[PDB]
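A.B. asks: Handing you this structure, nothing more for now.
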Amino acid sequence: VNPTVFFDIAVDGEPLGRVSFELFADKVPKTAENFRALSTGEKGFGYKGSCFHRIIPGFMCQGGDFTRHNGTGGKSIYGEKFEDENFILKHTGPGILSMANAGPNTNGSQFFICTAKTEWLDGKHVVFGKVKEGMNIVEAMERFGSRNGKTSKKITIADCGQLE
Amino acid sequence: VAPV
């Protein structure tokens, strides 16, 4: 029942690999649906062609700013911002897919893939998914990161959509 | 860091 979405990652335009995610629509349906629809481009806007603006090795890979490409933008399928649905799920370790935000109830399109346990983010960021396949590709993307988050090479979602 |  839980949807599966895919991202085809590219490094400086060169294909790297595919990361697939299980979206926890059972536990966080509204947040899951946002990511799913943004990955399909159903609503006319979404992640295709977007980049990962901030990659910090040993922490996380952040993306989803399809409007300004630098962390200052992004929009939800429900308007500019939506509420924190719930905090049932926690940042248990690598692979966790959670929503970025600028404070309470400020979810848009920006998300992050955890490359380590981020328990300080529990209760502040909504966890809605996890990497099902291609954690190896996330690890490969992480090596283009830096301590300040700046990427050594452009990491982009060349293609994205829904599997099955 | 995880903000916007």
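Numbers in chain A track Swiss-Prot; the residues on display, in order, are 2-165.
So how was this one determined? The header says X-ray crystallography, 1.8 Å.
Every residue gets a Cβ built from N, Cα and C, even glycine.
For reference, Swiss-Prot lists these features for the protein:
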DOMAIN    A:7-163  domain 'PPIase cyclophilin-type'
MUTAGEN   A:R69 to A  No effect on peptidyl-prolyl cis-trans isomerase activity. Reduced interaction with BSG/CD147 and ability to induce leukocyte chemotaxis
MUTAGEN   A:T107 to A  No effect on peptidyl-prolyl cis-trans isomerase activity. Reduced interaction with BSG/CD147 and ability to induce leukocyte chemotaxis
MUTAGEN   A:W121 to A  200-fold decrease of sensitivity to CsA. Reduced ability to stimulate MAPK/ERK phosphorylation
MUTAGEN   A:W121 to F  75-fold decrease of sensitivity to CsA
MUTAGEN   A:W121 to H  No effect on peptidyl-prolyl cis-trans isomerase activity
MUTAGEN   A:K125 to R  Loss of acetylation and interaction with TARDBP
MUTAGEN   A:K125 to Q  Acetylation-mimetic mutant; no effect on its interaction with TARDBP
MUTAGEN   A:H126 to A  Loss of peptidyl-prolyl cis-trans isomerase activity and interaction with HCV NS5A. Loss of ability to stimulate MAPK/ERK phosphorylation
A.B. asks: Chain B sits near which of the mutagenesis positions A:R69, A:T107, A:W121, A:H126, counting only a Cβ gap under 8 Å?
C.D. replies: A:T107, A:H126
A.B. asks: State the count of C-beta atoms found within 10 angstroms of the C-beta of A:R69 (mutagenesis position), not counting that atom itself.
C.D. replies: 11
A.B. asks: Enumerate same-chain residues with a sequence separation of six or more from A:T107 (mutagenesis position) and a Cβ-Cβ distance below 8 A; give 'none' if the list is empty.
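C.D. replies: Those within reach of A:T107 (mutagenesis position), by Cβ under 8 Å and sequence separation of 6 or more, are A:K82.
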A.B. asks: Nearest by CA distance to A:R69 (mutagenesis position): which of the mutagenesis positions is it, out of A:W121, A:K125, A:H126?
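C.D. replies: The smallest Cα gap between A:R69 (mutagenesis position) and any of the mutagenesis positions is with A:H126.
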